[PDB]
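Structure, as structure tokens:
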Amino acid sequence: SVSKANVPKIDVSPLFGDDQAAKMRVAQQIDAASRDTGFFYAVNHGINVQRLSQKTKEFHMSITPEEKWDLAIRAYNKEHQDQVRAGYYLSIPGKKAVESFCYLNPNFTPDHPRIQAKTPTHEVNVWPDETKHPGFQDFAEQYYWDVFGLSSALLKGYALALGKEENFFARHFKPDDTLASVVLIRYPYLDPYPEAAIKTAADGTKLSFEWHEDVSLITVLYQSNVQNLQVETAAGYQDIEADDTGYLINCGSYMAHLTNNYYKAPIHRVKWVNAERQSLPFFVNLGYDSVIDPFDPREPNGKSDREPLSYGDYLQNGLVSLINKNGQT
Ligand SMILES: C=C[C@@H](NC(=O)[C@H](CS)NC(=O)CCC[C@H](N)C(=O)O)C(=O)O
Ligand SMILES: [Fe+2]
């Protein structure tokens, strides 16, 4: 058998309040999870996830090929040279099943200083026509701030977990400059299913997306109720069970870096399953100039020999490395 990953459910609600001991008890849980398989479900998070999946379903189901081309990233539309991150990621019938729509900080506007300076990884979001998708852009911008709020709370948990004051991570995660993204991903049911869209792992397992570590500080993921994820352990891959009421949380490689690998970025992969489903990750990224000084929780003195790494640079390299290893999504 493929075994089952232990993915605890952590009530994160005290992270929004002022009961300091209760926050430490949430922190310990985040610590235990981060040192084990590296995944947990955040429960009692305060976000309406039923409204999230609904609005996301309307959008993916009603968008037309015309509109997809209008919103297409550079990978799919030569005319959109500025769209590296934000825009539509098209499926290719017969070949590629997954499709998605990525958007960035809504404060990135033409008169935002990083946009005026043409800084790498900052882009102005593109949206569909309001009349064809009424309320979608309002829904998505508000979602961005909702999951922003949740992530800030989670980062207070991680900071306490590592013995730091609660603002250690969160001080660098700001509405004005955060490079965080939301990706609205559709995995379709297809019959017959395109072979080119299925990968075979060394271990024989059929996959939608190969093994990887996330490019992020942490990743805050909502998915519908179809079991698909696996995490790598010394004993091989273990299945991560679905929970469409919670947020699945894990560390990305920037956390692994900062902590001298004390909190690993868990390697994980996406099994092929022939079922309609949604995956809505929020990648918790900092500001372009954010630097956190690496440290080592194992050492009495906490000292690390690792270089501080600037977030904008880490992100740029990471996104490029991911496309190279696992392909254009
Ligand atoms: C997180 C789940 C999802 N995986 C993925 O999307 C894979 C592995 S996390 N990640 C990516 O492609 C990084 C997208 C970054 C985004 N465009 C941005 O510019 O910030 C899946 O379900 O395949
Ligand atoms: Fe991932």
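Swiss-Prot numbering applies to chain A: residues 3-331, in that order.
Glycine residues also receive a Cβ, built from the backbone N, Cα and C atoms like all the rest.
Annotated isopenicillin N binding site per Swiss-Prot: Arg87, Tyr91, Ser183, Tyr189, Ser281, in sequence order, evidence recorded as experimental evidence. Under the three-state DSSP scheme, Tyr91 (isopenicillin N binding site) falls in the strand class. Listed in sequence order, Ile75, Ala77, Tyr78, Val100, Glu101, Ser102, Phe103, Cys104, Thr331 are the same-chain residues at least 6 apart in sequence whose CB falls under 8 Å from the CB of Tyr91 (isopenicillin N binding site).
Quoted from Swiss-Prot, the note on the mutagenesis of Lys98 to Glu is: Strongly reduced the catalytic activity. For the recorded site, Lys98 (mutagenesis position), the DSSP three-state label reads strand.
Annotation source Swiss-Prot lists domain 'Fe2OG dioxygenase' at 176-288.
Listed in sequence order, the residues of the same chain lying 6 or more apart from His214 (Fe(2+) binding site) and placing their CB within less than 8 Å of its CB are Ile269, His270, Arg271, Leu324, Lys327, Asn328. What Swiss-Prot lists as Fe(2+) binding site is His214, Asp216, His270.
Looking at Swiss-Prot, the entry for mutagenesis of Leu223 to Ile or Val says: Strongly reduced the catalytic activity. Mapped onto three states, the DSSP output places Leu223 (mutagenesis position) in strand. Close to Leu223 (mutagenesis position) in the fold, though at least 6 residues off in sequence, lie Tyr249, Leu250, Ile251, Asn252, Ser281, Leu282, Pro283, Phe284, each with a CB less than 8 Å from its CB.
In the structure as shown, the Cβ atom of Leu231 (mutagenesis position) sits within 10 Å of 24 other Cβ atoms. Mutagenesis annotation in Swiss-Prot: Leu231 to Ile or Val, described as Strongly reduced the catalytic activity; the structure shown retains the original residue.
Among the sequence features in Swiss-Prot, the mutagenesis site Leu231 to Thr is noted as follows: Abolishes the catalytic activity.
If you look up Swiss-Prot, you'll see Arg279 marked as 2-oxoglutarate binding site, on the strength of sequence analysis. Of all Cβ atoms in the shown protein chains, 19 besides its own fall within 10 Å of the Cβ of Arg279 (2-oxoglutarate binding site). Following the DSSP three-state reduction, the secondary structure of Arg279 (2-oxoglutarate binding site) is strand.
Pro283 (mutagenesis position) is surrounded by 22 other CB atoms, counting those within 10 A of its CB over all protein chains shown. What Swiss-Prot says about the mutagenesis result for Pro283 to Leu is this: Abolishes the catalytic activity.
Cβ neighbour density within 10 Å is lowest for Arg87 among the binding-site residues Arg87, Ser183, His270. The recorded positions shown are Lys98, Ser183, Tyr189, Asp216, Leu231; of these, the one with its CA atom nearest the CA of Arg279 (2-oxoglutarate binding site) is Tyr189. The 6 Å Cβ screen around ligand 1 retains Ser281 from the recorded positions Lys98, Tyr189, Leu231, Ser281, ordered by sequence position.
Close to the recorded Fe(2+) site, the chain also has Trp213, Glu215, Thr221, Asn252, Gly254, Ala267, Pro268, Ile269, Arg271: residues not among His214, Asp216, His270 whose Cβ is within 8 Å of the site's Cβ mean position.
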